[PDB]
Amino acid sequence: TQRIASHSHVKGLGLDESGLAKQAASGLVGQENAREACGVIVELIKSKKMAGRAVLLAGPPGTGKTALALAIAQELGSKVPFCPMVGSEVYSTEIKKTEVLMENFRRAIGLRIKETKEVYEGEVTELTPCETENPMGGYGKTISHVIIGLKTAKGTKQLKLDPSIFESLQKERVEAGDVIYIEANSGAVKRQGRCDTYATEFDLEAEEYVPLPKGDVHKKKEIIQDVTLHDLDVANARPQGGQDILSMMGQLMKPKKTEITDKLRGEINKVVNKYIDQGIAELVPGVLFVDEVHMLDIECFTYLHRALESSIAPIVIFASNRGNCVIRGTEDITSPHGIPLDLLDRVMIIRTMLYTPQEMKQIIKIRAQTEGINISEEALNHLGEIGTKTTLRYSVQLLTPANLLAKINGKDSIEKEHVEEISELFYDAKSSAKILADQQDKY
Amino acid sequence: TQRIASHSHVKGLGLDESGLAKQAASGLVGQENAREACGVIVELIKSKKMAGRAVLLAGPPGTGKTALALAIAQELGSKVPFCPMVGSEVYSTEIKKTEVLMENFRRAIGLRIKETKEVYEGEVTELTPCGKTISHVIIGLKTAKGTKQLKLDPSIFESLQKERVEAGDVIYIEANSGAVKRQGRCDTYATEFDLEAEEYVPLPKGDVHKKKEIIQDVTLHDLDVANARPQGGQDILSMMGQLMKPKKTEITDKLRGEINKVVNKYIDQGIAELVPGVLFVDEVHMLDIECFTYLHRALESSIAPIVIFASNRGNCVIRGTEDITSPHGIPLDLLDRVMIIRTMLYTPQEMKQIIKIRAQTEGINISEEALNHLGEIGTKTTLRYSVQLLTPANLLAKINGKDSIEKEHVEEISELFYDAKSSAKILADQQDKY
Amino acid sequence: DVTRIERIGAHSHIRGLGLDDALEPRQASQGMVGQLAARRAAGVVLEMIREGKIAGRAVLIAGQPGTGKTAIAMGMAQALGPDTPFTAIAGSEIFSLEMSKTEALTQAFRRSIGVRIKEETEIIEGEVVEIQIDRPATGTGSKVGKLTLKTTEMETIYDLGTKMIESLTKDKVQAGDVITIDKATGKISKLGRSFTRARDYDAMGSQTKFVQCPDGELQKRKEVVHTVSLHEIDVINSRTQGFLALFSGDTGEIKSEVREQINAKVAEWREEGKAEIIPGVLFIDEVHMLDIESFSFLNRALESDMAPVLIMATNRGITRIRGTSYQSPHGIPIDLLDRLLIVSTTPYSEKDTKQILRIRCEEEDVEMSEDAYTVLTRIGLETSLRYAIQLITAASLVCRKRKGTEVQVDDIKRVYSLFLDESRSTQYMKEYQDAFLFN
Amino acid sequence: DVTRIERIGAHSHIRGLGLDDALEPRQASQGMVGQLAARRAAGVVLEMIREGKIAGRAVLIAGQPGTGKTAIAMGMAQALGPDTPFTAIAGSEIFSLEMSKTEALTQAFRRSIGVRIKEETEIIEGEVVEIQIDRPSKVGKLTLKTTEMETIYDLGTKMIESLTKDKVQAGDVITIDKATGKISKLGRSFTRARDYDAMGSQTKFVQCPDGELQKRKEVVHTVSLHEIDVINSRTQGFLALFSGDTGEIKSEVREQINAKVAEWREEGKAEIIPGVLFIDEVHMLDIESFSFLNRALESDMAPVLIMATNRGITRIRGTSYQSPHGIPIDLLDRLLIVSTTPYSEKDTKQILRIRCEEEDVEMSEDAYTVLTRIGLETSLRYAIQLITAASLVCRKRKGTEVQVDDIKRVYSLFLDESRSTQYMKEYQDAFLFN
Amino acid sequence: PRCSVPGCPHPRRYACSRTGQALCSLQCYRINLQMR
Amino acid sequence: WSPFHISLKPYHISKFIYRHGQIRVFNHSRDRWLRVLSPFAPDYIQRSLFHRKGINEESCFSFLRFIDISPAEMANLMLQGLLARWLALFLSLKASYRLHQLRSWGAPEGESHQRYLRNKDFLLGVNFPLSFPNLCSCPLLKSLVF
Ligand SMILES: Nc1ncnc2c1ncn2[C@@H]1O[C@H](COP(=O)(O)OP(=O)(O)OP(=O)(O)O)[C@@H](O)[C@H]1O
Ligand SMILES: Nc1ncnc2c1ncn2[C@@H]1O[C@H](COP(=O)(O)OP(=O)(O)O)[C@@H](O)[C@H]1O
Ligand SMILES: Nc1ncnc2c1ncn2[C@@H]1O[C@H](COP(=O)(O)OP(=O)(O)O)[C@@H](O)[C@H]1O
Ligand SMILES: Nc1ncnc2c1ncn2[C@@H]1O[C@H](COP(=O)(O)OP(=O)(O)O)[C@@H](O)[C@H]1O
């Protein structure tokens, strides 16, 4: 089965149809004004109207702003791109900071483009170059078509084909009893290998025998393929079509990120608009989420000014746990949430608050029952009291080691005496900092 | 002849058989407490059991730290790897700082690999290939000492064919390496045309077949590098190898795991033996705090060489900490991992012996009336300045048609080349003109 | 219903500077409102850009945050139209790892000069009625062949050349394909199959939507206009087969010997009448990010006859020029600030602030009551304009969640309590001050 | 006699993490001594690691220099064993010159998750005795030998081409994966080490294989999740496993591997063994890299982290800001701190006895008494270094068990921090800078 | 084709070089080497 | 007009430096041991891969069962330089079209017992919608990768 993460219980925002927040739903509790705000932001994103609008979830460590930003990803579901980042991802050694931001902006916009796949495939039981009754004037013989006798586990059927196919079957090495395929949209024939039917006819032969296909000789489906506009940036910036000397040299050299031009963005936009107008491609504008936004350089913040105002951009969710810090990449300039005031003016700020003791207890219960743990109510009351003296994170983190200790002591549920052992084995930031201050000259 | 160098006179620690220091021996003098400590370190490195164990030679400029580290290299000889590096070598531009430490830690562990070097050479009398294609190739070789036939494998014959060898060429074959070199046509065929675009070598005046038990030295870093990137693979004889220039690269710790697991598989077979060596991280105070903090893994690891640090810095700032002062320029957390050896300023008599040892190494005859003056000028200045006057003083004596130093030569040189502290007085006086 | 790649951004309502033909600013026109002095001045520089007679011109748009500096610049980018190059660069974007700062400015300059080339060639455009390809049994091996082409009006037979033959078979053209051949170059291009061959065919060798047979005369001319900028002329010339570097961004620090040769050969293409060099605009948005190294390049790059016009924006007082300790106006060194004209924007009135919110609701397809506009105007004067602009969307979304047709004042009072102004977040950060990090 | 490539390093003695079944720590066992609370905490996280049930858990082992923090992490790495990954790094190893601080941490995480897979195989493995081919299409017959049997294969057309392109001959040793038909030479049989007498540079001689000739079996494989990412980064990406020549692997590759490896555990094809990432000296991490660990500790395929640190309330690197451990508070509450405690004389005895038991040394009980004071007064990691030097002094002196006088001798040669800093403060103006 | 040890249900994998019979495993090689 | 065609005297290397001074030559007997101790030797790949002792056991080259690569293909690719790299790339371009039409249609049942990873299961870069085999297979996307 899956292994539980720090956010595996977050299943959504748990809002009413009226957009109000329930006390405890979808694995969240509390934060109601910030959950309601995220309710408006889910509508902002699902509307597909807006570009480059941005929100800043601002609040102390452990108050839930990464949980809310991930709850939005659950309210949206997998149909639309949600692109997680930290501010620290911008410090690449291969490409400038501002282009890492531009690539992450272009990841948060998805095409959803759909097409027919059609292929003819099977074990080739014959290749009959089929002649006309007489040649044309001055000729010895004429082939009007090849007949290829493809077979699969559903049946055999002959395909009539253009005579030029033989001048590709002999560029391959196709022989009777191979399994082969033909791309119905392109007429290219490709050989997979001798069919598994022949795997016994030598003690050794130098090919991987291929299992016989199932379903008809002619296969069709429509398929929906979802690509970010950043996949289109990369596939145009570094082509994979192998048979050019520069394609091979570019594929033998080390791969690299490269500073993609505004012109490639322009040309891609000019072609996806062709396919959106022709109804061939849906669009799903989505979310860029940056956590730890206070790690961006002032050049990165001053690039977000252009990027957020741009009519292409995704909805952006910022998150920050900082007070009045210095803006990174300036020496002395203190600014609220570690963000320049002229970026902080461009974003809808959402205040995320400290939990009350009862909300911490309710979260610890929801962690325990999704972490797979049974806890006694007197142990939970004690663990909520530990949380109130420390942090939500430390009091949640005591659950799995208390379950290991209970299990080692032969019991199926956390008792009072288990939590106070783990609380003595493992310190928190508040209690550890006191030890460092008392032992100041020894570290 | 060889060139004299700043240490070419030190030939060992000069300890007696009890492990105590002689006053002057193996080109060293004085320094007995540090030399006795280095005696224990030479026994530690000769004992092979230890890994990562490390030593800091600490003490003022011009007190013998690098002479004692090279004395340790001379007590061990070429038979055990001694890898010198400056802490300043860590600042590469092709790889991270904490890789250059690991490369140099892997240069200081050696493999010793015996093989019977087996050379055949001579005029090729015939080449005759013999399966239906080539089972083996018979080759015949001749020299002015006799003749042999060899049964070459087809891969050696491909190498003869790449060297464009024909009957009557003089060839060098090495039977271990499979190395082949054409050396020229045998000069008995030098009349085959009156000019041909070939060089004709006389038929070898030596054996057709020569043996040595050679004893090869190689280091784990030679293995790491030669196995990490795809090899050049061809003896030049290619042009794909024009496109991709080499660079130094961050060899992964997972490859070194396999190189260790393979070398264990060979030293168990007795095909190789290990020689745990010394890394001499000279001037370690020039490492950065990230390099120093990586040593807090590298000195613990069960594979690592012995490491000798040297430093002459006072209570100065640790490089890359922008603020933190620490003894010898080293973090206290690393200084708590090394066995420190002190180094001392000499008395004038101990300098005077070094001046004579330098003179009689450097090729200078010196009269006592001048040696007393270099002993005095050492106390007025520093040991290295006095030593640096010897060749200049001898070179004026040679121009003045004399076989030896006398007072007037060293006295003239003193008034001609300034030391680091008399020159600092000139710069302190003329402060507004520099 | 369907949503295109460009959507409602921060400036999408702006469609030009809203000047009349006597160059006076109207109070509200082409989406711009108020701001008379800076819009009038931008009209003069826009006319100077479009006149194009003089190189090496710089304009700095200056004033408080949220007062239309970027609105004017992203506004004249629309009034100048798409046919003339306008390059928007944030001052952050020149800090490359593929190239130096002075290279990234030399590219941003030269990417803002167009070389408009009109290309015309004869094309053959028809349904392929047949192809004959003849191949010798071995011999010297030269192929020879014929092609027959049809329109709804016309037909002909071409005895093909050798290079045409390898293009037709490379591109696997077949009878019933409709094709368009560049007669000057031997490049094929394919439109699709004609409908007529649903009757006789093989098991499918190709599949597409069908296309109608081409009309009229079989031979027709085509005209293309290419706005190839100088930077992309330098890249094409920097190495043989360099064309992918136009997209890939791969070429760093192109040789001066290439640029000084392109500056000669583009002048020759102007004097030959072969190409129209059109000067454009470089808009260095947030230019207070340039290092003093970059500003000193702008002192002297800005004096070539191949320099574009440039426009800058800044929202900075007396501040230290980035990369130094020296304080100066706009954070720009006086070496450059002496060399340019400064257009200064003004804070908004109530009338203008309300009128911006009123054109904004008209772009967003929002209805609000006059009571709601009144409260939102008060909010956009007490707080900054950008906050009030943003509450329009949130208030329309809250209104839609309660199934309302028009935003009321209590939807805005709701949203104002829901999403904070900076000035209110920075106040609540005082009462939880110990809980936030690194105050 | 023979010296292995891995030998006696600083933590070599701690062969585990001494615990009873109830996780009660023994006062001394598996080489570990004392530290009872920190070893319960280490045991509880060790069972949390062995469970693998929950992700991105992190433990910071914090305490004074010498108080066993790397010892607990190395004793835990031994107690966890092989067959579950344990990536160990110093925190300064993430500062690469060819990828970001994000990347070197992301790789260090991904390299600690083990995808464990079953694979079904048949391989032929033997010495080729001879090859028969006819001259019509060809149908050859080829003989394989192994120490247990001599056998013949009727072989197909493509095989005859493959064997003659790979140039097999009698007495080669070969393998062929029958499912894929790919030949692979291993060498030539030792029984054949004479049918040539000069041989190509990449010939190798091997034993003739043994057991059954066409072994049909399933084999498990463990692949660290990083290798699946590297292999997908570029077409021949596996060469960059060994070379280190990869960086900045695209997020769209890593999130594809997550979805695919999740799909394999859902299909039951492979299981995810979550290992540990140990960052010794984690206080070297930059603020830009601690802020990455914050979101790294939240993937369902993050490892369990362990960190060691040795810092008071101290300035976080890359900032002006003081914090506990030199780690940001926004990471320190995701962490779960384990506190190590200074040793008593009672414990300092037992650890020095266990190091002597590891180093193969006998000491007088009076010598352990005097050395225990030296380790208690100066530093434990200094007393742990005197015992080797005391053994070497004792061996040089022709003794056998180290006496109190041998300890006092070594202590007169090798200084600790506190004595060396005193002598530096006496000679001070001779050292450079402070 | 099947192993020529008469009790053996397995496919032919390889043949004995001495006796020429088809075989499938070491057990069938040992048995075939007995019964000839 | 045509560029100025300068030519310099060739760089003169003495017969002495050519014979004795090339490290590739004078250390060839030592360079052999860097190759004999190589973990890329097909003997050690086989022994590391199939002759492990543990019921579970970590070893390198485990990925060679899931990339297509043979032990001697990996040795030749490591010991025979950028030519062997290029030929092994050209054949991997060919093999990707064979892998893609398997990977995109062979969806039902499973590869064996609904367990065991098959050979090539680590070659995942074909599954991207924009991968060259899929981009060649589906005609629409080929126009977005222009
Ligand atoms: N027996 C000796 N005792 C001490 N020093 C000696 C002795 N023999 C040689 N030296 C002197 O060592 C000097 C140069 O190396 P030395 O170790 O003194 O450098 P250092 O300044 O102390 O250390 P570093 O190499 O870090 O600069 C030379 O003048 C050399 O003559
Ligand atoms: N409102 C919530 N309801 C339920 N669980 C929550 C909530 N907020 C936080 N959590 C839990 O507490 C943890 C701490 O919140 P997180 O978002 O990671 O902190 P931060 O705001 O600093 O980024 C979450 O990972 C989750 O386990
Ligand atoms: N004169 C204007 N006419 C129309 N919209 C304006 C005007 N001035 C400002 N705005 C709007 O106000 C917002 C902020 O103004 P902007 O020019 O982008 O900020 P800044 O002055 O700091 O560069 C944008 O949405 C912009 O369209
Ligand atoms: N509890 C212990 N049991 C065994 N060895 C220990 C113990 N504590 C410290 N040591 C030993 O002391 C030395 C230093 O301990 P270490 O953990 O590396 O110090 P630190 O925590 O400061 O990095 C090592 O040789 C180590 O094995």
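We number chain B the way Swiss-Prot does; in order, the residues shown are 12-141, 151-454.
For this deposited structure, the header notes the method as electron microscopy, 3.5 Å.
Cβ atoms are placed via backbone N, Cα and C, with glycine included.
Listed in Swiss-Prot for this protein:
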BINDING   B:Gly70, B:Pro71, B:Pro72, B:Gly73, B:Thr74, B:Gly75, B:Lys76, B:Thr77  ATP binding site
MUTAGEN   B:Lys76 to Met  No effect on interaction with NOPCHAP1
MUTAGEN   B:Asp302 to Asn  Abolishes ATPase activity; inhibition of MYC- and CTNNB1-mediated transformation
MUTAGEN   B:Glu303 to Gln  Reduces ATPase activity. Decreases interaction with NOPCHAP1. No effect on formation of RUVBL1-RUVBL2 heteromeric complex
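Sequence features annotated in Swiss-Prot and their locations in the structure.
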{"residue": "B:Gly70", "record": "ATP binding site", "Cβ neighbours (10 Å)": "27"}
{"residue": "B:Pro71", "record": "ATP binding site", "Cβ neighbours (10 Å)": "21"}
{"residue": "B:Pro72", "record": "ATP binding site", "Cβ neighbours (10 Å)": "16"}
{"residue": "B:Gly73", "record": "ATP binding site", "Cβ neighbours (10 Å)": "19"}
{"residue": "B:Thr74", "record": "ATP binding site", "Cβ neighbours (10 Å)": "23"}
{"residue": "B:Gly75", "record": "ATP binding site", "Cβ neighbours (10 Å)": "25"}
{"residue": "B:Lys76", "record": "mutagenesis position", "Cβ neighbours (10 Å)": "25"}
{"residue": "B:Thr77", "record": "ATP binding site", "Cβ neighbours (10 Å)": "19"}
{"residue": "B:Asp302", "record": "mutagenesis position", "Cβ neighbours (10 Å)": "21"}
{"residue": "B:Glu303", "record": "mutagenesis position", "Cβ neighbours (10 Å)": "19"}
Cα-to-Cα gap, B:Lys76 (mutagenesis position) vs B:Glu303 (mutagenesis position), nearest whole Å:
10
Are there recorded positions in B:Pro71, B:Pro72, B:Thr77, B:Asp302, B:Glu303 whose CB lies under 8 Å from a CB of chain D, and which ones?
B:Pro71, B:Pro72
Checking the binding-site residues B:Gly70, B:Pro71, B:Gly73, B:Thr77: which ones have Cβ within under 6 Å of ligand 1?
B:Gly73, B:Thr77
With H, G and I counted as helix, E and B as strand and the rest as coil, say where DSSP puts B:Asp302 (mutagenesis position).
strand
Which ones are near B:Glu303 (mutagenesis position): of the binding-site residues B:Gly70, B:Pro72, B:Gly73, B:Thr74, B:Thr77, which have a Cα within 10 Å?
B:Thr77
In the same chain, outside B:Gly70, B:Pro71, B:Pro72, B:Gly73, B:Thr74, B:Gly75, B:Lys76, B:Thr77, whose C-beta lies within 8 angstroms of the Cβ mean position for the ATP site?
B:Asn332, B:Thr363
Can you give me the Cα-Cα distance between B:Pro71 (ATP binding site) and B:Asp302 (mutagenesis position) in Å, rounded to a whole number?
14
B:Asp302 (mutagenesis position) sits from B:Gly70 (ATP binding site) (Cα to Cα, rounded, in Å) at a distance of 13
If you measure between the CA atoms of B:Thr74 (ATP binding site) and B:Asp302 (mutagenesis position) and round to the nearest Å, you get 14
B:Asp302 (mutagenesis position): which of the binding-site residues B:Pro72, B:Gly73, B:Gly75, B:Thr77 have a C-alpha within 10 angstroms of it?
B:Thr77
Per DSSP (three-state), B:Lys76 (mutagenesis position) is helix
